[PDB]
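Below is one structure, written out as structure tokens; comments come after it.
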Amino acid sequence: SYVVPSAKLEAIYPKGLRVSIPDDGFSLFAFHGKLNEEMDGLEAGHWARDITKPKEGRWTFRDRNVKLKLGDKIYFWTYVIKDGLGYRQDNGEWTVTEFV
Ligand SMILES: OC[C@H]1O[C@@H](O[C@@H]2[C@@H](O)[C@H](O[C@@H]3[C@@H](O)[C@H](O[C@@H]4[C@@H](O)[C@H](O[C@@H]5[C@@H](O)[C@H](O[C@@H]6[C@@H](O)[C@H](O)O[C@H](CO)[C@H]6O)O[C@H](CO)[C@H]5O)O[C@H](CO)[C@H]4O)O[C@H](CO)[C@H]3O)O[C@H](CO)[C@H]2O)[C@H](O)[C@@H](O)[C@@H]1O
């Protein structure tokens with residue numbers, strides 16, 4: 001019913017991944033994703049992590065170590081708890097087009 005804010009993904013140079021969303025009175029944010037490999041629905045994913053506090057208005061997940069390449073695909077879903085209830089951005093797809 002409620003629509004989760006779309007995730008913003010960023011390929012960091014020379015290495016790393018950041019994934020974040022603005023907060024909307026949430027109590028948790030989780031990111032589930034794979035590298036160049038499609039998700040079979042709500043599988044856990046290669047990256048699979050609960051984030052438990054926001055900072056500067058955003059919920060941020062990072063992998064400080066992945067070396068991403070132009071053209072890399074990330075398939076994902078996110079999960080958010082708002083007022084004790086869960087919501088998902090489903091069927092996420094992102095292509096690395098630039099580094100930040
Ligand atoms: O110590 C024991 C054990 O603990 C584990 O750690 C816990 C940890 O895994 C947990 O992490 C949270 C995670 O579970 C949660 O995942 C949810 C997921 O549960 C949800 O799954 C749904 C099912 O709920 C649903 O079941 C249906 C049910 O709702 C309905 O009422 O009845 C149906 C019966 O007819 C039943 O089928 O079925 C659907 C499939 O159709 C599932 O998809 O899905 C959501 C996504 O929608 C998913 O997010 O997410 C939380 C937030 O990210 C996680 O934090 O957290 C616990 C702490 O709170 C931990 O204790 C360990 O892993 C084990 O090793 C330990 O032994």
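One-based numbering along the chain as shown.
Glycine too: its Cβ is placed from the backbone N, Cα and C atoms.
Noted in Swiss-Prot for the protein shown:
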MUTAGEN   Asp40 to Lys (Swiss-Prot position 62)  No effect in binding to curdlan or laminarin by the N-terminal domain. Reduced stability of the N-terminal domain and laminarin macro structures accompanied by a reduced level of activation of the phenoloxidase cascade
MUTAGEN   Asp40 to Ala (Swiss-Prot position 62)  No effect in binding to curdlan or laminarin by the N-terminal domain. No effect in stability of the N-terminal domain and laminarin macro structures nor in activation of the phenoloxidase cascade
MUTAGEN   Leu42 to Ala (Swiss-Prot position 64)  Reduced binding affinity to laminarin by the N-terminal domain
MUTAGEN   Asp50 to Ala (Swiss-Prot position 72)  Loss of binding to laminarin by the N-terminal domain
BINDING   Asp50, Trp77, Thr78, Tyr79, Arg88  substrate binding site
MUTAGEN   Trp77 to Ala (Swiss-Prot position 99)  Loss of binding to laminarin by the N-terminal domain
MUTAGEN   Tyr79 to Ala (Swiss-Prot position 101)  No effect in binding to laminarin by the N-terminal domain
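With respect to Cβ neighbours within 10 Å, the binding-site residues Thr78, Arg88 differ, and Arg88 shows the lowest count.
Taking the C-alpha atom of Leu42 (mutagenesis position) as reference, the shortest distance to any of the recorded positions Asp50, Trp77, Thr78, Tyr79, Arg88 belongs to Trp77. There are 11 other CB atoms within 10 A of the CB of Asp50 (mutagenesis position), with all protein chains counted. When the mutagenesis positions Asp40, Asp50, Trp77, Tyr79 are ranked by how far their Cα is from the Cα of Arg88 (substrate binding site), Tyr79 comes first.
Counting only same-chain residues at least 6 apart in sequence, those with a Cβ under 8 Å from the Cβ of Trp77 (mutagenesis position) are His32, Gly33, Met39, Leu42, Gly45, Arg88, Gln89, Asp90, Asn91, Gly92.
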